[PDB]
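See structure below.
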Amino acid sequence: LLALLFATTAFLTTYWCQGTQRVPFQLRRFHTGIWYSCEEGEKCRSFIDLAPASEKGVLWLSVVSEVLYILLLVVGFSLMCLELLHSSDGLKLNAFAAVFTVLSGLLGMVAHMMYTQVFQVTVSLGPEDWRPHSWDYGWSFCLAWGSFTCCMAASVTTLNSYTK
Amino acid sequence: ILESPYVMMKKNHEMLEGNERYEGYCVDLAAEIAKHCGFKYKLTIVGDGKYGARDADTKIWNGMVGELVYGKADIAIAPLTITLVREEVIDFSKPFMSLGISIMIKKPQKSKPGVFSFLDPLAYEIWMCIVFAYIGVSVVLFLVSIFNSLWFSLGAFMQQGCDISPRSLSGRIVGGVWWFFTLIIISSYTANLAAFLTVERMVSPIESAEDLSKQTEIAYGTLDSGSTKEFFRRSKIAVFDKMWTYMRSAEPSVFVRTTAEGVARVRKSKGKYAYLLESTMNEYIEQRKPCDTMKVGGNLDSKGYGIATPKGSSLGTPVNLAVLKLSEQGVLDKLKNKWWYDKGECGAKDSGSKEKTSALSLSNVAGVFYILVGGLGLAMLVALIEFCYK
Amino acid sequence: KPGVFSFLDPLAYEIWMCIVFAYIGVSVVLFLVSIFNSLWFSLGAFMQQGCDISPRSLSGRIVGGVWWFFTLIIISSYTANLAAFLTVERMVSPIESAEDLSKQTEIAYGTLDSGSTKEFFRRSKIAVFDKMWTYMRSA
Amino acid sequence: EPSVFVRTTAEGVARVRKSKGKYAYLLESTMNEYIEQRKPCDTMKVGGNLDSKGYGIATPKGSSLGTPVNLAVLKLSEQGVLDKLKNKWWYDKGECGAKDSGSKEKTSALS
């Protein structure tokens, strides 16, 4: 559950990094999300799918790796709900429950690594008018990292039930 | 005509008066002709902004030629292309500035974001040859008596001292000889990798117009009007006429309206758009900041800027004495070092003295994740067919 | 010269985080042969020190070498970057002539806004100082 | 010291070849083009010209024949006959082909 909660918190990230163009111009404070770029006067825009043209093709593959991450988490619940259907073979599907949750986070780390590969390259462009003296990552992306080890701690104890 | 760095208006041109409002290469040069030929002068600007082109119907030369043919100007010290149709109407001096059509491209920039950057210190066929040498180890391991010991050739691949050892026969020898062979290569990899992080020379993409005549990955255009568009049309050389065939068949139009539009489209297409313009101006914009554009290759043709007097004026002959005098004195190149390098916004070798890069990027490491996850899919694909063996 | 932060210079801070977050993915794959034991043998296959438990010839033998193949590039690359640091660092020499400042532009240099010193580089017919005069005029 | 100035042009070209590249030499570009096309082609031209020079057709001073010559020279340049005969007498008539300049293989790694 907690691995699923901070999975969606990555999708519900309203601030991925601060965006600072505090140039002595004047002071500027962006708060770009993972997709939707908020800023502060207070205003929030999208600014999704930026340049160039094969990093966009990365962003095609990035969204696909995001969608496949959360859907494989649901399979871990549905087979363990079939355990409670039989608790109230069994051991094969509960082993299969941790199959897809492990195969969730393996693609999902690359889904996080493709977007850091995005955010490295886009700041390396110095984005069109918003290049920050930040690049303070997350804050939910450090918490989405904690969703990965909460997939892993859930997986080691249900294969421990497989050994018995 | 107001051209950089030839004739420009000063920052205090409203403060100054007369010829003192002007500045540039030709402004210094006209004072030199006024020094050697000894005459009072007035620097005047052409009205229509034309260099002088003959009409087709009324057959009227406009521009500075129309100021010299029609007597409106006494001499033309200006950047002016000596053409044959201009030769017959006004008398040119011998050319002080030889030039031609040159290749303006972007300066190259470090960007190799993935797997190909990982494979840099060891050549692609050597990646193939090291595996083709590795597979020769396999049956030699089975000559002691194959599928098991190939992992122990991988157990002897670099590190991780293996468990099966063919104790003291010939497999012990050659199993160490291949082991002796491969440890040279990982030291040599790290020696090559450290050198590549050390120097960082930026390799130029193209040299010749024959490079752009063949490739099409980087587009290239000229101005939408001019003798440059006329030249590749008039070029009977099959190299440039193919480039003329290229730019004619370039859809959308690589021909731009202003010169800075081509320079911007060099910068905006990130080096996928090259541009062709005259060498000394291609020198000049390469000196103008941000200096991300550069000139490669020589000129495609010999041209010449020459001082123009009206035809029949005897003043051009001591001018012709003065122009060859200033060239032999080297005043031209010295003012060229002034108005391109001293008055330019970059020192071209000063930034060449400024390249002291630093710490490792992540991008060269993340391309190797694809074959790393490709093993993780191979971890699943081999394991699932084991259930078919179950 | 500083402490812990100077140790972490050739490899970036998030890459220190990403290499551990890649390292933890090895762990359950080692347990897919059947976890707590073999994670030390992923540390046994971390750089060196050839490990004792080897999942002899199945997929754990493959990917256990693939991660092993992955990580040996990085200690070479950590050494290559650190050699790239120390090579350039020992090449950075202090300025020991005006001919050094006549060529480089990384460190600016000026004089007083008035004086014979401003007159001198103007009056200097030596192309070294006149370029420095050209530099400070174009500064 | 000793004198790098040589008596004949081929003596400088030989001293380029005999000193195994420890002796460079300075001469005019189109001839430096030319000897670079002459076999064994072990000499080559690097860099641009140090100065702008010019070969021009010379008539005696006061002869009116040079003026239609001046019409003809600009005509042949605009027609590109000069470069075409330059491709003839340096690259077609040269002892090494023009595309031999591209076989100078590049910065490839680890022989």
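First residue shown is number 1, and so on along the chain.
From the backbone N, Cα and C atoms, a Cβ is placed for every residue, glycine too.
When other Cβ atoms within 10 Å of the Cβ of B:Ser227 (L-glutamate binding site) are tallied across all protein chains shown, the result is 16. Under the three-state DSSP scheme, B:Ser227 (L-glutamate binding site) falls in the helix class. The annotation L-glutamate binding site is assigned in Swiss-Prot to B:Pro79, B:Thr81, B:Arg86, B:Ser227, B:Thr228, B:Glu278 on the grounds of experimental evidence.
Of all the Cβ atoms in the protein chains shown, 14 others lie within 10 Å of the Cβ of B:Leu84 (mutagenesis position). For the recorded site, B:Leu84 (mutagenesis position), the DSSP three-state label reads helix. Record note (Swiss-Prot) on the mutagenesis of B:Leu84 to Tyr (Swiss-Prot position 504): Promotes dimerization. Strongly reduced desensitization.
In Swiss-Prot, the entry for natural variant B:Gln159 to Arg (Swiss-Prot position 607) states: In RNA edited version. The structure shown retains the original residue. Under the DSSP three-state reduction, B:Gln159 (variant position) is assigned to coil, being neither helix nor strand.
Rounded to a whole number, the distance between the Cα atoms of B:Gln159 (variant position) and B:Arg86 (L-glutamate binding site) is 77 Å. Recorded residues B:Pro79 (L-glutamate binding site) and B:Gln159 (variant position) have their alpha carbons 69 Å apart, per Cα-Cα distance.
Cα of B:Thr228 (L-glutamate binding site) to Cα of B:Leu84 (mutagenesis position): a distance of 15 Å. For B:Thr81 (L-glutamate binding site), the same-chain residues 6+ apart in sequence whose C-beta sits under 8 angstroms from its C-beta are B:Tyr51, B:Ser227, B:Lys303, B:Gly304, B:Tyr305.
Geometry remark: B:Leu84 (mutagenesis position) versus B:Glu278 (L-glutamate binding site), CA distance 19 Å. On the backbone, the CA of B:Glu278 (L-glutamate binding site) and the CA of B:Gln159 (variant position) stand 59 Å apart. Taking 8 Å as the upper bound (exclusive) on CB-CB distance to chain C, the recorded positions B:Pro79, B:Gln159, B:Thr228 give B:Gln159 in sequence order.
Of B:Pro79, B:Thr81, B:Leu84, B:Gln159, B:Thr228, listed as recorded positions, those near chain D by the criterion of a Cβ under 8 Å from one of its Cβ atoms are B:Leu84.
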